[PDB]
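Only one structure is covered here, and it is reproduced in the block below.
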4 protein chains.
Amino acid sequence: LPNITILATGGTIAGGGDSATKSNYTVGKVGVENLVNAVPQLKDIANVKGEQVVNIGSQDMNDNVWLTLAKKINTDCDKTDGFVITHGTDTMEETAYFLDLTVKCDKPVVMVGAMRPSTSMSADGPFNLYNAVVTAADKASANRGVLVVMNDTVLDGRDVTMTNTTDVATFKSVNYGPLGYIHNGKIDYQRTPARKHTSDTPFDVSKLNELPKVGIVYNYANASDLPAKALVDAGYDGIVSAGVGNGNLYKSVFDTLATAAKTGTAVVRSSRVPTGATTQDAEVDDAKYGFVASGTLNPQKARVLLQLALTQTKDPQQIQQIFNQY
Amino acid sequence: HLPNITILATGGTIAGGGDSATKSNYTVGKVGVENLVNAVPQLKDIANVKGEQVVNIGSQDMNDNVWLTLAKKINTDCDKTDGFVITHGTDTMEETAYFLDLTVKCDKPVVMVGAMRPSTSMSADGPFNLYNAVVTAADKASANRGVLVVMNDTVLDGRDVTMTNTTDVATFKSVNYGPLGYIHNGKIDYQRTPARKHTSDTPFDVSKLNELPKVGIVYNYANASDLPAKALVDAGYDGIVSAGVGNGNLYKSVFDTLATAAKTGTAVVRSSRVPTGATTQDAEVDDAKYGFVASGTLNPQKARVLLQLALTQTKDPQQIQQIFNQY
Amino acid sequence: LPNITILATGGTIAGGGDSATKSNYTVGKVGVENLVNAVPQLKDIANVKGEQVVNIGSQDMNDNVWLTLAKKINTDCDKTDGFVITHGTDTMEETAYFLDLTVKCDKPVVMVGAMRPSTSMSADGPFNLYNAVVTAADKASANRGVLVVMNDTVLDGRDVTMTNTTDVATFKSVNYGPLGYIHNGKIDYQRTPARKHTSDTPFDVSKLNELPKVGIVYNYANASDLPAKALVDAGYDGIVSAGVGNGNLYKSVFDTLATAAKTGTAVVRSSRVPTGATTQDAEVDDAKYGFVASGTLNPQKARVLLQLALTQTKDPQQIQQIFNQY
Amino acid sequence: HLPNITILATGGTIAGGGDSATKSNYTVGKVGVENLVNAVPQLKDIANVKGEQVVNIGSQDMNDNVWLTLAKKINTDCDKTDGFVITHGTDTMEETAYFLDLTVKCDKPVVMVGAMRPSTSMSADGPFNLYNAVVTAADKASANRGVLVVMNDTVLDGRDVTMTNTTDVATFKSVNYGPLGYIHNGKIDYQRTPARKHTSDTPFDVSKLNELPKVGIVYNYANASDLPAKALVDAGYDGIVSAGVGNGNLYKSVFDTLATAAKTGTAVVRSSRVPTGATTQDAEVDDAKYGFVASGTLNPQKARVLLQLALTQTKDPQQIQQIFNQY
């Protein structure tokens, strides 16, 4: 049996309600030890070692946790055959993409969560954990980048996102589809992500204890410029725009971000629309404003890649080339 | 013997052009309503069409003043026509549609339409979209359904309709509760109507209003700044909508700022950046303890529309939560 | 607390394998009392009684069980406040539509199953059954036709279909959307079906012991006319065509069906395409041939309505009017 | 300095038309490949296009003869051109695409295209679909991805592509594993390629083949007749595909007819009427005991293509299962 390390961070998968009958819950109260021997069947497919990194709801995920995870994985790579990270669902898709760019281990790294409390009727977390361990154990999972395993599906860390606030089936790679499906402890892989990931990216966080400051502003009818201005006034390194339609900006936001970009703030146009690329060549002259188009990266994904691009360059053309390769 | 249909034009890519039929480049102010209407001569087989230019903007620059002008016009002119079609940019068409759905007192058909391809592009979607919009507005079965959006041969209620994709001609969907009807051969089979209260069944009356309460939206993500939320509180915003993570959760620092603002009277609505599903009561956030409101299926930009209108009526969070359960 | 009757028919919800972590299972050997006390929380929301009607896999569902179920619901309507029917997934969409057309009882009738057997890790059956009893107990559920409740969702019996072979979230109302979502035992209903159902249909099976014979033929490139001919030779009352695209037929199948319709066989054009109407006024002049256009009914749903239509009329124009109203 | 691109025309609504732009009615494959081309002058900006008419039929009448003809012509003319577009009806485009995906030995781009609206209708999709199909066939990056379908600005692999909606312009989706890339402003960002073996990586050779093994499809449902199954068996079909219920299950009487056929030599594949997901092994059916093959993600019309070609190599059920695990 392969050795698999579980790195725990908290989440609904470690968290419970007063009741199985009721929807209410508190996040990340169970330790990884307790999580693992609640699924005795993991012992049939791996030798599982648990380590607790942090124990938070993922709605409070942060750069320090990210840097701890990436360095822990890169250091401990030769000690184990694969990793599974137990994590809250709310921001699993951001951590997954961060790790997808910063992990240099080409062994399987699999993230997993639960949409129901571990005390709830028909709790999803047990079988999710089991399938995550199946994926991390499968020799075919290597060299695919950092993965998310939810609802019997293996999803790439770059495309995966949430489709629904509560559904057990919420995690989907909404633009390019999944990599494979898990049935009876076996995976039929038919896809791998063509974007460069893991050991094929320049991003190296081994000596970083903080990341560039990147905030996200929303566009909508009558949008205030005050959020954008607040990030500019604090000296943020970059701003991501959650654009309306194909990455478009409300006029007051457009003005503020055009000004910021002139003074060297990196600006990435993404979209609040859940699927499709924010393209070049549409209504915005990105060349002229010094903006970057996010492509299929949603706002929170574009934040991950922009924070990391800014560790290598402040140059908008070079950042755009980063957004075309990773 | 054909219905009288008014077109209220606001601009949008439907009225927009670039220099090549086969390059994506375009701008939005290009074609007036007269020229828009005359380019689809098949309209005169189904309706007597009159066109009025209300504004001419990209809907990325839609704003409270345009909403108020459109509601008051539709309400004032209800008796002069059999139905209304509004040409509009796609980017914020879902927000305008919900604003009209809550403030229009006319129960004749109001249908919104736009185009995901410019008028000059090969296989331009705007002509057939506008034709189907006029079909919808002329169908007496369209009445009493609220304000509608018609795109890609589908009839969508103004509450649930939203964009699913940045560029796809099929992007407009009612992602939580489905469409009202599909259009085939100029006929509609309706199998649904929205249960939530709309148009003449709301208390929202903008007839005397010249501005709306100030509501901002803040995004949640890992390591989110509280600076956007703090800037809105410092500017005296009447309400703030949180685009939460998962089931409407907030990053700790955002949470701390909004819990403080709610104590001082700021209306706070928790919604979700996740494109489908309710932001529910009775999950991780004790809304009754902080004075917060859960948005239900209303996404952040929709939640903004209803909160602005709620704040014309009340400042009490229990009353705003009741509005969010009924409209 | 309301009185809820569980009419059990078998299915995966009552199905079991040899391991929590192997996909193998069988149906048809586990009784309703086992399901009811796998969900002790039911006692918090209802006074439940279980009756075993049959114990089958729904792949073997048939006209006799349909007739049994409609009669029993219609007969026992006064004895309870609502019904839940436990049922296999595979043909749940057929039974739900039959009962939507034939039940005259004014109380909630809710169907439920499970995509994982009762023995699996993270079995979906217990919370589905709890949510189905919440649904049947909800006064707001009345007057909405026969319902299916799967994965925290209330689906109408006409539109509901399977979208995926294995996904717990497979059940969707793919053309018109769900009626309501369930969270913390509460439903927010925002829709009701416009098509006529239950006590508003002329279908009455109270004394029928069989149903007219209606079979389904599939269309594809180089399709054999031998399936269609085998139904015609056997004197079938009706044939449903799973059409290509918008209800189209391969030349040989069309010829066999145009002939059958001239002898008085009823022919409904439906589509193998899983969403969208088979329309009138496309490539097939239905009036010229004596054919009926299924609208949004998929082939197996079209068979349900065609069987019931033939209990009243053999007339093509009258059958089309039934396909326009139910 | 432009690629040479060959258009092979087969008919389909992308060629012919209704009496009207306003009305839904139409007749299929009445325009020659030549109308098609001249109808899109911008093709000359991106390629040197030459058209040949192979057949001129509605794709609801696609057949084994057209498949053989197409595969042989593409394998013959591979050396003469830089890539192929095939204009085809929508209705069975997904079966011809998998067929060519398994039989074409040319690793130059082969892209299939159609139109969900008649050539004569308002906002016809056929022109820009054809532009995009030519863009795909011209893009050096499209080589070695197997046979493609290009519809609604999306590049789809031949194996997974299928119809999702009877009439929507956006009906074509790779419903299990997603598209290979999206087309904007005439450029494609490929992020995927299919891992299943195709074109020159398959043993299927139709070059000397004037017919295919007989494979029929049977439908399952509540109270399913065994008479369709019995009929194909009586006619000594080489293969039967079951469109099963749920995860490839069969009605008792169909099960028993197909069990009996498999024990005497007939190749039996369980597929599913359910539009997504695999028909798996190790569910309710002991496939090894009955001599059945599980179709995986192949829907019944797709499973028929693969079973016919497998039967040109082998009759052995464990060998057909190996082909169903590999292509």
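We number chain A the way Swiss-Prot does; in order, the residues shown are 23-348.
Determined via X-ray crystallography, 1.9 Å.
Quick reminder: no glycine exception, Cβ is built from N, Cα and C everywhere.
Annotation note: A:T34 (mutagenesis position) sits in a helical segment as assigned by DSSP. Using a 10 Å radius centred on the Cβ of A:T34 (mutagenesis position) and all shown protein chains, the other Cβ atoms total 31. The feature active site, O-isoaspartyl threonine intermediate is assigned by Swiss-Prot to A:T34.
The substrate binding site annotation in Swiss-Prot covers A:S80, A:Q81, A:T111, A:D112 and rests on experimental evidence. DSSP assigns A:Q81 (substrate binding site) to a helix in the three-state reduction. Sequence-distant neighbours of A:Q81 (substrate binding site) (same chain, six or more apart, CB under 8 Å from its CB) are A:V49, A:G110, A:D112, A:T113, listed in sequence order.
Here the residue is the original one, but Swiss-Prot notes a mutagenesis experiment at this spot, A:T34 to A: Loss of enzyme activity.
Long-range neighbours of A:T111 (mutagenesis position) (same chain, six or more residues apart, CB within less than 8 Å of its CB): A:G33, A:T34, A:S80, A:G135, A:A136, A:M137, A:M172, A:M184, A:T192, A:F193. Quoted from Swiss-Prot for the published mutagenesis A:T111 to V: Loss of enzyme activity.
Annotation of the published mutagenesis A:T111 to S in Swiss-Prot: Reduced enzyme activity; the original residue is retained in the structure shown.
All protein chains considered, the CB of A:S80 (substrate binding site) has 27 other CB atoms within 10 Å. Max Cα-Cα distance over the annotated substrate binders (A:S80, A:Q81, A:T111, A:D112) is 9 Å. A:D112 (substrate binding site) is surrounded by 33 other CB atoms, counting those within 10 A of its CB over all protein chains shown.
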